[PDB]
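A quick write-up on the structure given underneath.
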Amino acid sequence: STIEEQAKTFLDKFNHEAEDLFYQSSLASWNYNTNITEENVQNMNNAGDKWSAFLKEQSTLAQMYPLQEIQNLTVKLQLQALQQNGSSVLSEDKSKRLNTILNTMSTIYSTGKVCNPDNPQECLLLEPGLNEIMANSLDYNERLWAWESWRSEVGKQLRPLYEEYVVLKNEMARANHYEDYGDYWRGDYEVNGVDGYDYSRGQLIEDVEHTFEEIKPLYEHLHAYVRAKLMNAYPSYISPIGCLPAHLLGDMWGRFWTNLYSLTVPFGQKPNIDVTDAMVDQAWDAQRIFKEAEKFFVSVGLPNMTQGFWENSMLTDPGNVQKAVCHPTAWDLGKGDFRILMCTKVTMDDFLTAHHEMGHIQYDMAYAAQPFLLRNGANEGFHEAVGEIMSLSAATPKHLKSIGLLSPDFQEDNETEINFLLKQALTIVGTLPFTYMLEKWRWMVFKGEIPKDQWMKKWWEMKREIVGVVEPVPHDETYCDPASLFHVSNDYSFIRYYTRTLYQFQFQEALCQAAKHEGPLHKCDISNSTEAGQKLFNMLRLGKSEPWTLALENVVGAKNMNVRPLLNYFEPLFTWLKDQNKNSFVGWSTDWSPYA
Amino acid sequence: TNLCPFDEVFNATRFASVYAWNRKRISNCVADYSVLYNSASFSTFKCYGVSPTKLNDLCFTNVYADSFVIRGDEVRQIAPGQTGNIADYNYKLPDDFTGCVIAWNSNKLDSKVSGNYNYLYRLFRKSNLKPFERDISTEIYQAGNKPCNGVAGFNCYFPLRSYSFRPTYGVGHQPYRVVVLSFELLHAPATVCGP
Ligand SMILES: *[C@@H]1O[C@H](CO)[C@@H](O[C@@H]2O[C@H](CO)[C@@H](O)[C@H](O)[C@H]2NC(C)=O)[C@H](O)[C@H]1NC(C)=O
Ligand SMILES: *[C@@H]1O[C@H](CO)[C@@H](O)[C@H](O)[C@H]1NC(C)=O
Ligand SMILES: *[C@@H]1O[C@H](CO)[C@@H](O)[C@H](O)[C@H]1NC(C)=O
Ligand SMILES: *[C@@H]1O[C@H](CO)[C@@H](O)[C@H](O)[C@H]1NC(C)=O
Ligand SMILES: *[C@@H]1O[C@H](CO)[C@@H](O)[C@H](O)[C@H]1NC(C)=O
Ligand SMILES: *[C@@H]1O[C@H](CO)[C@@H](O)[C@H](O)[C@H]1NC(C)=O
């Protein structure tokens, strides 16, 4: 026998033996997350130890199967994932430093202490401290106290450690032969060995830059409108041809513009659609939310939930003495065990989150037939762009009438579409430049174009020209401002929040095209549509068996990421914004500074 | 009026593994095909070449009952002209089979929270099985070019594996008990007819 059919025999044993140990880890984690107790921490640790040991042992043994003697793509894909060492290439001396560094960073981020000057009495930390302070307040000085308190302590205590965190993570990625740690991250999108569907690591950068060039007008108009409406909340301190100060953009870092809605309302005296009252007035329980989310997927094209999902899933908070960690999740334990852990009230946000979490489950059931190592989304953005277009169709003022919650005589005025479109633009269009800039900064730091002493200088120059945000008080080369964010201290990628945003609008316009929808895209509803569900399933069922380019083409008909559908969605708002900005300046001058 | 031992077959306390399936010989008795068709407690009841009713009054020489336990998704492989692990390495049916296949769920009996490791099946074999053949050998499968010497290792595996049933599994992974009934028609008095 040759090498290929020997690898085929090896993978059979691996797939048989791996599914058994993955069920005990998931169930032990579920027991902890549903019922917190001291003795339910040891089982989780034991299961996690056994799973990790098995994975390491089988990864060691699978490196005696050279890839060059293999011609089938499926076995190559299954072997590549398992063969990857990771961080074990490091010497044991250089492996006791990196984990210690990461744990210290995580601990120092978790254990914060912000105390106001000349008063050691009260200290409020991040949750629910400064986060609540920088969520609802209209005082310049108070807002410019929490923004420098966090950067004064944490940054100055993460700069020395991060400098080491960079040097090791590169060398590891230099031992894995990838040029550096940024390209290691970009290797997720790589496709090789398929004609007409290949994709290189360096092409992702160029594909990202081109798209951002076709969103600048909309972001400039939104930025100018927000700036025009922020000169009245704070009578001054904002210049009409300048950059928005960092401590006046909702949350702390400026990652989301959502909390600026109370100050920026297109048409006041016209409230938005809320059906919480309707639910709470005519006896809506916690199951009817999950009984109507089923009849959506069943209506469109898709199978119904299993019996074990209706009896092994915690859908309502337990209360009493038993403790439960509330966070909406969707668990695939294997062996046909799907369940959802989330404590739900009777509101509208829970109703829309239910569709998200049920879409997550419905994506999992489709690729349960693939081998163990090929059960995931095509890339790191396919799995949260599928469970998110289901909340886009469960909130339109046509789905709600059809289920008996929005008055059957309701009228749709065009003074309310703009109000709904700014709520949806303060979250989607107002975060793309931040993600782009942060990931580009990390890419340059990892590559080496940014020397160690010009670190905080380049940060507050890309804030100027890419985002439009200015220092309220100048920072020298002693802070580490990006380290103040969660995904920079704890090692995580950050580009997945960009591409996903562009994917979810490519999908919808495709599905709405199969439903013969007429009118604005934002008013679409994929219900009772047997043509869109089949098209979505023809991508859901594959998993990681085929390149993400082919899976994307199966639904949208294009081989690359595109931004035009996102601009089509936000068209009326663009016209309104352009019409209401005939007496202002679009753009910002990168010279004005609050501290002069 | 001697009743055939159908209770000892369908109502056995413990069943057998697939690679060691149990065979029972039924002959010289009166067979009552009334607690099988009428009983609406069977998940799968399929007969090939013989109508279930009506044809329940035909004389046969010998009858065979083959019993084992598989999982839910594998029941479809107990049929002529089917491929898979169960059909090729465990239990093989001829193309011209004449008989019946019955399968029913047994979750409340064969599943345990800690896992039921008493049930086994064969994963590796040199060649496919001929029809109605049973192999209970335990020689190490030699996938490489080096001798295994009866010890597992690199490119040497133990041929038997366990199902590990648990109560919280899905329908397709739950245990199913399977009984296959075969009828023999030879140049014999055929003392098994049944009213
Ligand atoms: C197996 O044992 C049972 C109990 O002794 C027999 O009785 C039948 O049991 C089923 C439920 O398991 C009932 O639905 C039937 O009504 C019972 N029938 C009678 C006559 O009591 C059952 O017949 C036995 N199985 C076989 C194949 O004989
Ligand atoms: C939670 O765990 C404790 C373990 O101390 C156990 O006694 C209790 O029955 C569990 N409760 C539930 C609802 O599982
Ligand atoms: C690759 O291996 C899988 C699994 O055995 C098989 O189904 C597939 O046909 C193989 N590829 C080709 C091109 O034959
Ligand atoms: C799902 O639908 C099937 C028929 O399509 C039905 O047999 C089954 O009971 C349904 N499941 C639930 C939980 O209602
Ligand atoms: C889908 O069909 C149901 C069946 O009653 C109906 O109530 C609902 O309004 C339909 N959806 C749309 C968008 O018309
Ligand atoms: C809403 O429609 C009316 C009627 O065409 C129009 O006069 C008005 O300007 C529209 N509102 C906006 C914000 O475009």
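Quick note: numbers on chain A are straight from Swiss-Prot, i.e. 19-614, in order.
Header says: electron microscopy, 3.1 Å.
Placement of Cβ uses the backbone N, Cα and C atoms for every residue, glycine included.
Feature list (source: Swiss-Prot):
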MUTAGEN   A:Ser19 to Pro  Increases slightly the interaction with RBD domain of SARS-CoV-2 spike protein
MUTAGEN   A:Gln24 to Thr  Increases slightly the interaction with RBD domain of SARS-CoV-2 spike protein
MUTAGEN   A:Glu37 to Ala  No effect on interaction with SARS-CoV spike glycoprotein
MUTAGEN   A:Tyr41 to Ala  Strongly inhibits interaction with SARS-CoV spike glycoprotein
MUTAGEN   A:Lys68 to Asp  Slightly inhibits interaction with SARS-CoV spike glycoprotein
MUTAGEN   A:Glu110 to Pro  No effect on interaction with SARS-CoV spike glycoprotein
BINDING   A:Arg169, A:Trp477, A:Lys481  chloride binding site
MUTAGEN   A:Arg273 to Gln  Complete loss of enzyme activity. Does not affect amino acid transport activity of SLC6A19
MUTAGEN   A:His345 to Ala  Complete loss of enzyme activity
MUTAGEN   A:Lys353 to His, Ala or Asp  Abolishes interaction with SARS-CoV spike glycoprotein
MUTAGEN   A:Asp355 to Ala  Strongly inhibits interaction with SARS-CoV spike glycoprotein
MUTAGEN   A:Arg357 to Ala  Strongly inhibits interaction with SARS-CoV spike glycoprotein
BINDING   A:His374, A:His378, A:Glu402  Zn(2+) binding site
ACT_SITE  A:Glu375  active site, proton acceptor
MUTAGEN   A:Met383 to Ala  Slightly inhibits interaction with SARS-CoV spike glycoprotein
MUTAGEN   A:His505 to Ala  Complete loss of enzyme activity
ACT_SITE  A:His505  active site, proton donor
MUTAGEN   A:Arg518 to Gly  Increases very slightly the interaction with RBD domain of SARS-CoV-2 spike protein
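Sequence features, as recorded in Swiss-Prot, placed on the structure.
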residue  : record                       : Cβ contacts under 8 Å, 6 or more apart
A:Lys68  : mutagenesis position         : A:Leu39, A:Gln42, A:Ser43
A:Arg169 : chloride binding site        : A:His493, A:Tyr497, A:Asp499, A:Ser502
A:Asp355 : mutagenesis position         : A:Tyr41, A:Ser44, A:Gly326, A:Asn330, A:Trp349
A:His374 : Zn(2+) binding site          : A:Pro346, A:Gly405, A:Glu406, A:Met408, A:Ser409
A:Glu375 : active site, proton acceptor : A:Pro346, A:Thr347, A:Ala348, A:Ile358, A:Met360, A:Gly405
A:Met383 : mutagenesis position         : A:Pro321, A:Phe356
A:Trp477 : chloride binding site        : A:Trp459, A:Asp499, A:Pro500
A:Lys481 : chloride binding site        : A:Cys261, A:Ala264, A:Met455, A:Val487, A:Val488, A:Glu489
A:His505 : mutagenesis position         : A:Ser511, A:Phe512
A:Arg518 : mutagenesis position         : A:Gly399, A:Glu402, A:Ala403, A:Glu406
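Look at A:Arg357 (mutagenesis position): DSSP puts it in a strand. Here A:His345 (mutagenesis position) is positioned 21 angstrom away from A:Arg273 (mutagenesis position), judged by their C-alpha atoms. Shown in sequence order, A:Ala348, A:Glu375, A:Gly377, A:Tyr381, A:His401, A:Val404, A:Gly405, A:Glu406 are the same-chain residues outside A:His374, A:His378, A:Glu402 whose Cβ sits within 8 Å of the Cβ centre of the Zn(2+) site. If you take the CA of A:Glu37 (mutagenesis position) and look 10 A around it, the recorded positions you hit from A:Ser19, A:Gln24, A:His345, A:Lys353, A:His378 are A:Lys353. Other residues of the chain with a Cβ within 8 Å of the Cβ centroid of A:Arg169, A:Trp477, A:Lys481, the chloride site, are A:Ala264, A:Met474, A:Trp478, A:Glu489, A:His493, A:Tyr497, A:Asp499, A:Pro500. A:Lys353 (mutagenesis position) is 32 Å away from A:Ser19 (mutagenesis position) when you measure Cα to Cα. By the criterion of other Cβ atoms within 10 Å of the residue's own Cβ, the least surrounded of the mutagenesis positions A:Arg273, A:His345 is A:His345. When the Cα atoms are compared, A:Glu110 (mutagenesis position) and A:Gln24 (mutagenesis position) turn out to be 33 Å apart. The Cβ neighbour count for A:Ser19 (mutagenesis position), using a 10 Å radius and every protein chain shown, is 12. Annotation for A:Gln24 (mutagenesis position): same-chain Cβ neighbours under 8 Å, separated by at least 6 residues, are A:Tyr83.
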